[PDB]
Amino acid sequence: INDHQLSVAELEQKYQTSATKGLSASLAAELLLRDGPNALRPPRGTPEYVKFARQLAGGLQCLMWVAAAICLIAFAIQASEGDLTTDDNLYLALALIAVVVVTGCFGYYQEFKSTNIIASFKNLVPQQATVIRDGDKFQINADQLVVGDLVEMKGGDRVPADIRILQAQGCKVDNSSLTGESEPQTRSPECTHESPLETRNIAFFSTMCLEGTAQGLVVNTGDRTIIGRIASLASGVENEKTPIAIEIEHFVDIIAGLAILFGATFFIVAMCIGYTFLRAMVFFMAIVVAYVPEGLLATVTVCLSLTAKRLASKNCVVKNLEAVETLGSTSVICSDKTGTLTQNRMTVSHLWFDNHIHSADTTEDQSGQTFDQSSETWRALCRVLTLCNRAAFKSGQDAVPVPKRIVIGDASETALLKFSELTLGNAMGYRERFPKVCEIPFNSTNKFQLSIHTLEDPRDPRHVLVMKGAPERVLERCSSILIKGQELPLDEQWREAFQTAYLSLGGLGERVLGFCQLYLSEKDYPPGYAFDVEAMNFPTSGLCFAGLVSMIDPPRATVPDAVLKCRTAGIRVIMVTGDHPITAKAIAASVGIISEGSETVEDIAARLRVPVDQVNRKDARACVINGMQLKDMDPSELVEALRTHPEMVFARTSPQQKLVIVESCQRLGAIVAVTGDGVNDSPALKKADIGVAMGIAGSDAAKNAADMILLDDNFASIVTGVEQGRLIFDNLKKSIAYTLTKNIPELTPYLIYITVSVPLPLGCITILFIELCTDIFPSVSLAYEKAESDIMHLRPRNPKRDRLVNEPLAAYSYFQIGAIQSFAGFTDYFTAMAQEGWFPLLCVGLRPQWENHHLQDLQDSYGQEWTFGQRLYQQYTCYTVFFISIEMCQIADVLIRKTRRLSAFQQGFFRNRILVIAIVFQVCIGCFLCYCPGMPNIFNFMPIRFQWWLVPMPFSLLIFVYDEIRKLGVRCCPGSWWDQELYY
Amino acid sequence: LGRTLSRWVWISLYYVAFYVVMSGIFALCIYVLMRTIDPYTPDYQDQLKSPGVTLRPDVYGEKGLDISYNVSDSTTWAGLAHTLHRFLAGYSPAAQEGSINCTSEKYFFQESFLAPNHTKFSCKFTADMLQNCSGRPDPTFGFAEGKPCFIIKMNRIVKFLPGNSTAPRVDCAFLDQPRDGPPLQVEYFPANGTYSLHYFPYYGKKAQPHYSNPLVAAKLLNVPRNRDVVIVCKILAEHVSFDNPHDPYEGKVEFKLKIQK
Ligand SMILES: CCCCCCCC/C=C\CCCCCCCC(=O)OC[C@H](COP(=O)(O)OCC[N+](C)(C)C)OC(=O)CCCCCCC/C=C/CCCCCCCC
Ligand SMILES: Cc1nc(Nc2ccc(F)cc2)nc(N2CCc3ccccc3[C@H]2C)c1C
Ligand SMILES: *[C@@H]1O[C@H](CO)[C@@H](O)[C@H](O)[C@H]1NC(C)=O
Ligand SMILES: *[C@@H]1O[C@H](CO)[C@@H](O)[C@H](O)[C@H]1NC(C)=O
Ligand SMILES: *[C@@H]1O[C@H](CO)[C@@H](O)[C@H](O)[C@H]1NC(C)=O
Ligand SMILES: [Mg+2]
Ligand code: NA
């Protein structure tokens, strides 16, 4: 703050530098050594293996790692007793490890590809600078700048350091990145403001001198720059866990609790039966492992990748898989204005002529409503602003869209030339034809631009005088005016209307520019005579006014409808900007952040002509908060103000204040999305649950801090993102239910085997084939399901009450569908045993004799005697038949998981072609696993008879019918006990 | 807890009813299964494509059958002798009263139940048909002189026919070293060591509750002493196959023998 306030003399003694001579070369070198390079320090402490390790870590990943460790410890215990058939422990352990590793590799590949796609926009620049040393002006590198160096500035420079201007003549710079100000700001030595940002005598690091020349001293370098301190603040921000990760952690907690309960109860059962304590411990570990799915993580990752691919089809690049859901659960969108909700380019917005305010089209693609252009007054005004303008187009562009086409000159000149090229077709060629015999540019005294032009018509060479300037200076120079296409004298009513129009157009934040013309006849001025600028032979008064043209940075074409759709989705939209409150409020009204009929306390005070003390705050729905007012506030008042006003706009907010707003919104218990394009948004972007950075208009810091990037700079991609997030939430919970339901069928045979001592119904290899091969595809195909209701009308989900997996889902999947599948499998198992010679009663307690290698003549129910190998082949037959029962039940299970509430007849059985292909694939893989030569040797699968394929089919139909009746009952009685308890 | 008492009891009753309905469905399915199966003949003999072969006495060593004993010390073969007496107790005339004399010398087919309590006739086998290795007059079963007797028993399968061409025979021989040394000499009881054809087919426990497996005792006469040998005994029949690597006991039995001197 002392950098700008101090005057020349004390700065000389403070920095040991001369305002003219400059810093000494030896002093400059020693100060460069002491302070260091001017370049901002880039953090580079992100190794590749660290990222891979992070991708290998997470809730489901830690659960699977602990399951593998438990398998290894149980195998160690079994080896301590010298037991047999322990290779299944390794099979399960390596299965879990391989799944975790492949999933981590896939996620790392996705992140690496996204980073490479984003990195194409980076572009280094040497950024040379002009400095005075030893009295000889020359050039150095950007980092070579040292504090106190006397440095020159000219149009098109990048301002390689923070510099206090000591001399300036019409210098205009843009601070749309560091600050939120879209309009170019003047840099002048004169200083009155306390804030370094608003102060006019200082320049900033990541800026650009649009026009003018200047010279000043270097106040800060390196990471002490404003951009440097912003980057340091962003580095201080710490990322938090994404909502989907929290849901996964809650689900893993549920799984672990249920596993511990079942393991403990059956361990006590194993004590009660008479098993050895070590055997009961091994059974405990087996149950705990059996409650841990390993193919679930792969399906979750595949669903996330599919949603990310759908988003990337629409130029939405997510840097991580978990970010594709966050927008779906977002409750608050904090939006930057300049460059995010607006185009960041000045353009013509309104035209006041003929006592009428017409609105021009401001969309970058020219897809908006046009104004009336069948007036000769419009033709006169068009000639006026066409001939006055001096900006020129960049060469080589004829197929480039006009709004994006490159123009050289002032921002106002660029906007006027673009407006002419839109209304006209070839104003660039139109300007050349008219000769500029007299041309007077903008002057500190004249405060206007003047041009004398000769007419195109050979018959009429009458001179035309066109002037462009500030309305408060232009109006006093006029006597007549174009009205209805005629010349009319100025009365008091016309001046009153001019003042009202000027005040109204200035109340929208749009700069108002006045235009006028006059006709010089050949009697007054001969055609061959040349006009002289210094002679001032012109009347310079009594002019004929044309109209007013007001220019403002406009919203992007798709912004208003996207904002409206987000509001109908229950997401509250807050605008935060570093711009002036007038422009912020006008933009918020334009884009629908402030709804029509919603007025602020200032508007109410103006309406009732009452001081704000008696004005009731609750009457006003909209609210605009300045940065100073925010600083005066305290967190309790800020929370109360957030709750009180549904529509709220923050203007003149520093990066720290945006960070605090995001922190308050998050601390209130809401999921916050932050949209940004500039470095001033990077701290809040990193603090947000999801940060969305503009791609074309975004800066490096904003893209780095953000989770998502919009490559086409389409704000409408946010509504697609939130729709996809809600859809992936619903489809993910459906897929999780489908995957979970088959745990109980795989585990129940082990419980029965341990307790009742029947021969083992299901083996570990069959369980691996179920988990890893057959059922991955149908659960993934469940992610292509369409929404049952309309996604947009619904409110954002409550993060606390609405969970991804809750008790109703787990209870239903585990203990109703899983119970039915277990019963089907056991029915088919007993059918297979009885039809081969082993009645159900004989199977009870037969395990010790069944597994005894010394018994080669065990008798069945018919008295036939079996060897160990034949009994083992019967066991493999049981494995196969129970596996087929599970698969047949899962075919109906995926169909019931298609919808949570709607009937399967209401939706389509065949509308999801991927689901049909998945079911066909599952049937084919099962058939191949059964009837392939040599199968019983490698994988314990046997060619079974067709009768055992049909035994579980009634149970599949039972699952379908039961789920359909449940959903019908839920639909019929929305608020009943059945809906409350039986809906998941 | 998270639910009121009424809600908890309502959901508990609902789950109890659901599980009762599922249990009833499962019980009905198992009852229908039990009602369809035949009590006399297996429906789908699939892993019983060839009978297994077992040996008495059976001591299984580490992994497979391994018989060893000290000829000087009687305690070593005392257990094997007890095993042989215990097995042959079942094939005693007191335990063969239900069965009847049987000299048909061919497949003793039975299409009807003409035996007491609606059963079928079973042809009797008595231990005395083993003669020398029956336990009389040698209770040691030849173990005392280093000439052990081993009983080979073929597993019974319902309605399984070994072959009409010749009664199934048993053939014992060295495996590791057949060519080396003199060939193994074995004396069989009954003559030629054949299973008589009137013991087949088996009709099941229900049809033939007193059915008794035919026995063949093989006595080894020339076994080197203090040397480990491997002896394989196969069943020669038309429909009995012994080429199954994944089941070493199918159609044959292999055992290690070591007669220490
Ligand atoms: C949370 C609550 C869990 C509840 C679990 C239990 C559910 C109900 C299951 C069993 C309880 C009842 C036990 C009997 C069930 C079958 C009833 C039945 O009708 O049996 C009939 C047979 C006897 O034949 P018979 O007298 O008719 O023949 C007559 C003809 N003659 C005499 C000539 C042979 O008796 C038999 O075989 C009995 C065979 C029993 C086999 C052991 C049990 C195997 C069952 C596994 C299902 C597990 C489901 C788990 C659910 C999910 C949990 C998360
Ligand atoms: C035959 C057998 N053996 C074991 N052994 C073992 C494993 C782990 C442990 F900690 C101790 C012992 N586990 C078995 N199940 C129980 C059934 C099941 C279901 C789904 C996933 C895995 C399993 C494993 C876990 C089975 C079927
Ligand atoms: C077997 O036992 C007898 C009993 O004393 C002993 O003399 C003989 O040496 C043993 N056999 C061998 C090979 O040691
Ligand atoms: C059955 O066996 C003998 C010899 O075949 C036969 O003559 C006699 O009738 C029966 N004897 C006994 C003891 O059953
Ligand atoms: C079996 O016993 C008979 C006496 O009944 C005897 O003549 C014969 O030599 C014995 N054979 C063998 C191999 O011991
Ligand atoms: Mg911005
Ligand atoms: Na983040």
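We number chain A the way Swiss-Prot does; in order, the residues shown are 51-1034.
For this deposited structure, the header notes the method as electron microscopy, 2.8 Å.
Here the Cβ of each residue, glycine as well, is placed from N, Cα and C on the backbone.
Listed in Swiss-Prot for this protein:
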MUTAGEN   A:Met335 to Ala  Has potassium-independent constitutive ATPase activity
BINDING   A:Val339, A:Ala340, A:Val342, A:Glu344, A:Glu796, A:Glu821  K(+) binding site
ACT_SITE  A:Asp386  active site, 4-aspartylphosphate intermediate
BINDING   A:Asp386, A:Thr388, A:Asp727, A:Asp731  Mg(2+) binding site
MUTAGEN   A:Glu796 to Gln  Has normal potassium-dependent ATPase activity
MUTAGEN   A:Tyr800 to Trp  Has constitutive ATPase activity that decreases in the presence of potassium ions. Has potassium-dependent ATPase activity; when associated with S-804. Has weak potassium-dependent ATPase activity; when associated with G-812
MUTAGEN   A:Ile804 to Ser  Has potassium-dependent ATPase activity; when associated with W-800
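Ranked by CA distance from A:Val339 (K(+) binding site), the recorded positions A:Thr388, A:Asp727, A:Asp731, A:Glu796 have A:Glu796 at the top as the closest. Between the listed recorded positions, namely A:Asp386, A:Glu821, the fewest other CB atoms within 10 angstroms of a CB are found at A:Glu821. Ligand 2 lies within reach of none of the recorded positions A:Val342, A:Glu344, A:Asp386, A:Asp727, A:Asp731, A:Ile804, judged by a C-beta closer than 6 angstroms to any of its atoms.
The 10 Å shell around the Cβ of A:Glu796 (mutagenesis position) contains 24 further Cβ atoms across the protein chains shown. Summary for the binding-site residues A:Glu344, A:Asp727, A:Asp731: the Cβ-based neighbour count within 10 Å is maximal at A:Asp731. The shortest Cα-Cα distance between A:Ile804 (mutagenesis position) and any of the recorded positions A:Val342, A:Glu344, A:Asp386, A:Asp727, A:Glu821 is the one to A:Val342. The Cβ centroid of A:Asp386, A:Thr388, A:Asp727, A:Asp731 marks the Mg(2+) site; residues of that chain outside this set whose Cβ lies within 8 Å of it are A:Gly230, A:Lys387, A:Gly389, A:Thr390, A:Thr627, A:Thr725, A:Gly726, A:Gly728, A:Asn730, A:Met744, A:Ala752, given in sequence order.
Here the CA atom of the residue listed as 'active site, 4-aspartylphosphate intermediate' lies 49 Å from the CA atom of A:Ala340 (K(+) binding site). Within 10 Å of the C-beta atom of A:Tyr800 (mutagenesis position) sit 19 other C-beta atoms, taking all shown protein chains into account.
In this structure the alpha carbons, written CA, of A:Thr388 (Mg(2+) binding site) and A:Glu344 (K(+) binding site) are 47 Å apart.
Taking the mean position of the Cβ atoms of A:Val339, A:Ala340, A:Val342, A:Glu344, A:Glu796, A:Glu821 as the K(+) site, the remaining same-chain residues with a Cβ inside 8 Å of that point are A:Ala117, A:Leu142, A:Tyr341, A:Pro343, A:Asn793, A:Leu797, A:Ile817. The secondary structure of A:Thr388 (Mg(2+) binding site), as reduced to three states from DSSP, is coil rather than helix or strand. Taking Cβ-Cβ distances under 8 Å and a sequence gap of 6 or more within the same chain, the neighbours of A:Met335 (mutagenesis position) are A:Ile120, A:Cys121, A:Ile123, A:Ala124, A:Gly313.
When the recorded positions A:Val342, A:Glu344, A:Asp386, A:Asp727, A:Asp731 are ranked by how far their Cα is from the Cα of A:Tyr800 (mutagenesis position), A:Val342 comes first. Note on proximity: among A:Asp386, A:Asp727, A:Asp731, A:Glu796, the recorded positions of the record, the Cα nearest A:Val342 (K(+) binding site) is that of A:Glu796. Checked against A:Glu344 (K(+) binding site), the recorded positions A:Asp386, A:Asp727, A:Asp731, A:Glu796 differ in C-alpha distance, with A:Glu796 being the nearest.
The Cβ neighbour count for A:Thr388 (Mg(2+) binding site), using a 10 Å radius over every protein chain in view, is 28.
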